[PDB]
Amino acid sequence: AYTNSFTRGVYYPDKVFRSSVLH
Amino acid sequence: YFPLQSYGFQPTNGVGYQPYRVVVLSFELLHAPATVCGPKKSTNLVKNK
């Protein structure tokens, strides 16, 4: 069986907080 | 062959062949909360200055 990983799999690449930004 | 082989450590061996004990301390620098710190003390906190 197969399925579509729509948009999942994104994880915080760093343990540093950020806000309102496109990194 | 057996992948391991024994060192020959005799007291009369040359210093190059004498046994040395090695310890490697590995630490990752500041990216998250910490639990190993130095002997530095602390102080109160003041705001608006």
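By Swiss-Prot numbering, chain B shows 489-537, in order.
Using N, Cα and C of the backbone, Cβ positions are placed for all residues, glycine too.
Pulled from Swiss-Prot, these are the features on record:
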VARIANT   B:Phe490 to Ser  In strain: Lambda/C.37, Omicron/BQ.1.1, Omicron/XBB.1.5, Omicron/EG.5.1
MUTAGEN   B:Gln493 to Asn  Reduced host ACE2-binding affinity in vitro
VARIANT   B:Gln493 to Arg  In strain: Omicron/BA.1, Omicron/BA.2, Omicron/BA.2.12.1
VARIANT   B:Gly496 to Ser  In strain: Omicron/BA.1
VARIANT   B:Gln498 to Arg  In strain: Omicron/BA.1, Omicron/BA.2, Omicron/BA.2.12.1, Omicron/BA.2.75, Omicron/BA.4, Omicron/BA.5, Omicron/BQ.1.1, Omicron/XBB.1.5, Omicron/EG.5.1
MUTAGEN   B:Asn501 to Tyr  Increased binding affinity to human ACE2
MUTAGEN   B:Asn501 to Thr  Reduced host ACE2-binding affinity in vitro
VARIANT   B:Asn501 to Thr  In strain: 19B/501T
MUTAGEN   B:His519 to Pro  Increased resistance to human covalescent sera neutralization
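On the backbone, the CA of B:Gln493 (mutagenesis position) and the CA of B:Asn501 (mutagenesis position) stand 17 Å apart. Residue density at B:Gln498 (variant position): 9 other Cβ atoms are found within 10 A of its Cβ, drawing on all protein chains shown.
Looking at B:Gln498 (variant position) and B:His519 (mutagenesis position), their Cα atoms lie 46 Å from each other.
Proximity to chain A, defined as a C-beta distance under 8 Å, is registered for the following recorded positions out of B:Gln493, B:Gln498, B:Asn501, B:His519: B:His519.
Taking the Cβ of B:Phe490 (variant position) as centre and 10 Å as the limit, one finds 4 other Cβ atoms among all the protein chains shown. Note: the Cα of B:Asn501 (mutagenesis position) and the Cα of B:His519 (mutagenesis position) are spaced 47 Å from each other. Taking Cβ-Cβ distances under 8 Å and a sequence separation of 6 or more, B:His519 (mutagenesis position) has no neighbours in its chain.
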